[PDB]
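Novice: Got a structure here, written out as structure tokens. Questions coming.
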Amino acid sequence: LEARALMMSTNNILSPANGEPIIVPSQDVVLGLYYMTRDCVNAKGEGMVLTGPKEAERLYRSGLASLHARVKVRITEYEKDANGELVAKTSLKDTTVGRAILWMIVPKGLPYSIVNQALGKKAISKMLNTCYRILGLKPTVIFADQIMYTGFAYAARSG
Amino acid sequence: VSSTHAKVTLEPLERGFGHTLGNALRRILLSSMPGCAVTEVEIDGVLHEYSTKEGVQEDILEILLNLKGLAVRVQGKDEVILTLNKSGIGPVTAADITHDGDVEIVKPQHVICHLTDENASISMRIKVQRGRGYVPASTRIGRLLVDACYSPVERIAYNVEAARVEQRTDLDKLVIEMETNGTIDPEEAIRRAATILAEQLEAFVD
Amino acid sequence: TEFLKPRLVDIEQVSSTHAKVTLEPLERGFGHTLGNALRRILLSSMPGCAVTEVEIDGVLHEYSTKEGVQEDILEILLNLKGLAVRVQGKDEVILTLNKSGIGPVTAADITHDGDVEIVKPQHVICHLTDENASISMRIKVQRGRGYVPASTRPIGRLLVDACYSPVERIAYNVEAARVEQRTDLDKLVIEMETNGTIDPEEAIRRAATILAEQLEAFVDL
Amino acid sequence: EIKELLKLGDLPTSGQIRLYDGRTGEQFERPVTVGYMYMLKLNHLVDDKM
DNA sequence: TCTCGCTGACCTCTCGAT
RNA sequence: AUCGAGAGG
Ligand SMILES: [N]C1=NC(=O)[N-]2=C([N]1)N([C]1O[C]([C]OP([O])(=O)OP([O])(=O)OP([O])([O])=O)[C]([O])[C]1[O])[C]=[C]2
């Protein structure tokens, strides 16, 4: 019982020395996130308007659009109200295909500005900290697992 | 999950066949599925995409994007023209299109425009063609060329996890992340992709 | 929206092992799908014949030497593992090798069997150094697919790791094809390297049959 | 000299070649350096340590 | 105030000789 | 068991 309640790796999100998260993407995951969210000038598929992150993923898999193409996507984001309820906001944001694809694993309740930049190690650490502060424990562990999977996959694809 | 989202799993597959079956089905669903969607549109108010109309909340880019989001089924016409004239106060909805026998709309409650002033109104005609896959308007090259999403799939993804049967540990399990636009059942879309792939190699089956 | 069906248009035999297979009438985007699926199936699930057990009269275990033979028994087992044969009758067959006198012992020295065909009778199994020495071994050949280690399920028999698959290398390229006046079609050119045990056209047929057998599960509900 | 030796063998002088993913057949987006490095097996087997 | 003893300085594996 | 000589983290 004490192992499950205290020593589980899921209960050990934050470091004891300081409030910074102790589990953090590193090495391959960081490189994958940095490859996805970085942009390039005159990449294939630049300037196309997308109906959502799923269309960005479809164009990436089809080879029609590059991962660094600066496109315009329709993103729906949620922000917590005064009572804590989630209210959606839909707008067209200047972003890339990689950031749009990455937005699919971001949980509800976080701004789109977290992924709308070249994500380094510090950026991912801050994103995980923000997710923990806003949502809680289980959303943070799910988000960390998804980030690790996506980083590994796109670091493999990056070559 | 939904009428457009479904999960199918095949656990007893041999080692290495997950990345074969899932990849082949994903490619066929993404690039080879037949379907009909909006590919062209002409608006009286706006001559070009860069020019912006007055009296409508949504810009021309938003109108083209909503037209892309529209999912349509055509019975027996390769290319069909749908016309929409709207008046009054309220959002422009896909149900406002004049009904045609050969043309059906899966989701009537699809907003194309939002009307701001009752003085201004738009009369628009959209061209729907049957095709396969996703062809961008840039490659296609006052006619507004909008991207056409013929393939009914909205998102397809596969993940390979090891599943162990008694005495065998290298067997692979395949799970499918399948998302459709509502034109056809995602399971039936998987069936169509499998049928297409099987018919491709019929000339080699012993 | 009818789909074209690829046809076997050319099977080129560069050598006894190296071959090229061409699939001309393929739609756009189908060339890469078919190439990857067929390459994976050919590299994985092609059945073949390999040596399983070896019994030498004067040898008790692998970690020993036989007088008059330049190669160790372990090296002899490796050389017998690197043996390519074809059997039409049944999966299990026993081959006997006998030779005396100075000179290399090649795959031609195995006794002739109507069913068993040695595609490469040139490669050596062992060497005999002095005239008085003789070699006498019984080779067991079975049919299977994949890599079955000897560790996975008498004195004097030597278990050998079975590299059943006869396919060494697979490379596929997709190039443009001109059918009628259409230029959107492409052709798939599959390149094979084997040990000579399997027929490239038969390999293609087997791979496509495996693919269809797997796909029929998805076809059904 | 390494570049010249690569030239004599009909190989790219950068030491990197275009690789394709085995599971999908999709070319990796960047060139990957590929070559032959002398690998050693150390006397630290897991069965001796488990 | 300054010499002058007394104090202090994670885990695992292999081998042989007593 | 203890000691000596190594080695890995
Ligand atoms: N208490 C204690 N005393 C020691 O003398 N050593 C310890 N612990 N370690 C442990 O092992 C880690 C570094 O080892 P190494 O070889 O992996 O070096 P490295 O830089 O981390 O990686 P690499 O070898 O790839 O360069 C280090 O933290 C520690 O836990 C190693 C020596």
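Following Swiss-Prot, chain C shows residues 6-158, 167-234, kept in their order.
Note that Cβ sites are derived from N, Cα and C of the backbone, with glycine treated the same way.
Here the residue is the original one, while Swiss-Prot reports the published mutagenesis C:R45 to C with the comment In rpoA112; temperature-sensitive, blocks RNA polymerase assembly. Experimental mutagenesis at this site is recorded by Swiss-Prot as C:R191 to C, annotated: In rpoA101; temperature-sensitive.
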Novice: Starting from the Cβ of C:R45 (mutagenesis position), draw a 10 Å sphere and report how many other Cβ atoms land inside it.
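Specialist: So the Cβ neighbour count for C:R45 (mutagenesis position) comes to 24.
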Novice: Just to verify a number: CA distance, C:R45 (mutagenesis position) to C:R191 (mutagenesis position), in angstrom, no decimals.
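Specialist: Cα-Cα distance, C:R45 (mutagenesis position) to C:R191 (mutagenesis position): 27 Å.
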Novice: Counting every protein chain present, what is the number of Cβ atoms, excluding its own, within 10 Å of the Cβ of C:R191 (mutagenesis position)?
Specialist: 10
Novice: Using DSSP reduced to three states, classify C:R191 (mutagenesis position) as helix, strand or coil.
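Specialist: Looking at the DSSP assignment, C:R191 (mutagenesis position) belongs to neither helix nor strand, so coil.
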